[PDB]
Amino acid sequence: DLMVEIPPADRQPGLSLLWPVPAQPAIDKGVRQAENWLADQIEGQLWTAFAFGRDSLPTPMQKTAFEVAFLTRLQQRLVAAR
Amino acid sequence: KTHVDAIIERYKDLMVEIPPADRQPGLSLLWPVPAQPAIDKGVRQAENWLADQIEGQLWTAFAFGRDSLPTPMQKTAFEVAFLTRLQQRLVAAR
Amino acid sequence: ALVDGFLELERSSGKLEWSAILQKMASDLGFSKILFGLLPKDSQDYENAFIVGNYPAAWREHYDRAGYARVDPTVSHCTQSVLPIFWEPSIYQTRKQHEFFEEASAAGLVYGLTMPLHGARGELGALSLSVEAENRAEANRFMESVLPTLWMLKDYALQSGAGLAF
Ligand SMILES: CCCCCCCCCC(=O)CC(=O)N[C@H]1CCOC1=O
């Protein structure tokens, strides 16, 4: 039901999380933020996109959802150095 | 003694370093409290996962690593370091 | 020193002491000018937001009447992004912006940055600091080093500033 989904990307791609409360919008927010950083090549720090991005979520549960999606997204392209 | 350098000189102690990796690295960062160890825990934590093979559990290393630090201020030092390390190797890879 | 300023920020009783602490902290961080602006959720009445700081008086007066809030590249950035925006010449593209820039530059607001604010109760705002450095290289290097401390300032300021503006 209140499942959340991190869309597949390049390498190791996907997920099946039962999140404690509804949080798909927060997951997307985290994916988009990370790919917006990967895409637009380093013009600001990656830490900055993570920290300022997380701030914009209201709740600990949302913030944490943001983080999971952000780090997963990085994982995907990081692995992609096959 | 420039202006911007004079601000660095006080705050001597509160400065912390994220050593260079591959890409244009050595970040020098001012922190509200001394936090070099938290910084290094985040650097090592991130290398440990990289120096691992067919790798696939990134959030876990981050979640378990941050959780081992007891103050908000160290947690964020660890996050900044760990992520900077995942940056150093995202640009040293085209 | 900075940790103490954070606590004083949260302990603040009224707009006056808080805005005083905010300036005293900017000055300690080597930033001679700071502005904090914050609107309630879903408002664009820029000139009637909670706005504090020590921006040059002549300039603030001009900014309000001219309605520069709708010109300022940093203001529209704040409403569309989370990432901080350095004041690179490049953020000023259009004519009215190349012109907003000339005058802002005369007011002393040359080098600096704007951090967008997105409060928990959907509040919107901007935290800007300006630094007097020898050139842009020195300034951007400087601001990247202190950016983590500034992001924490942003955080204590947004949290304590919302329950005083509102
Ligand atoms: C999201 C804005 C809502 C609150 C309204 C704030 C209006 C003032 C914003 C401002 O002063 C930002 C600022 O620092 N602009 C800089 C850019 C160049 O010099 C300026 O004055």
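By Swiss-Prot numbering, chain C shows 2-167, in order.
Note: Cβ is positioned from N, Cα and C throughout, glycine not excepted.
Listed in Swiss-Prot as a natural variant, C:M144 to I is described as follows: In strain: IFO 3455 and PA103. In three-state terms derived from DSSP, C:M144 (variant position) belongs to a helical segment. Less than 8 angstroms from the CB of C:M144 (variant position) sit C:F87, C:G113, C:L114, C:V132, C:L151, each of them six or more residues away in the same chain.
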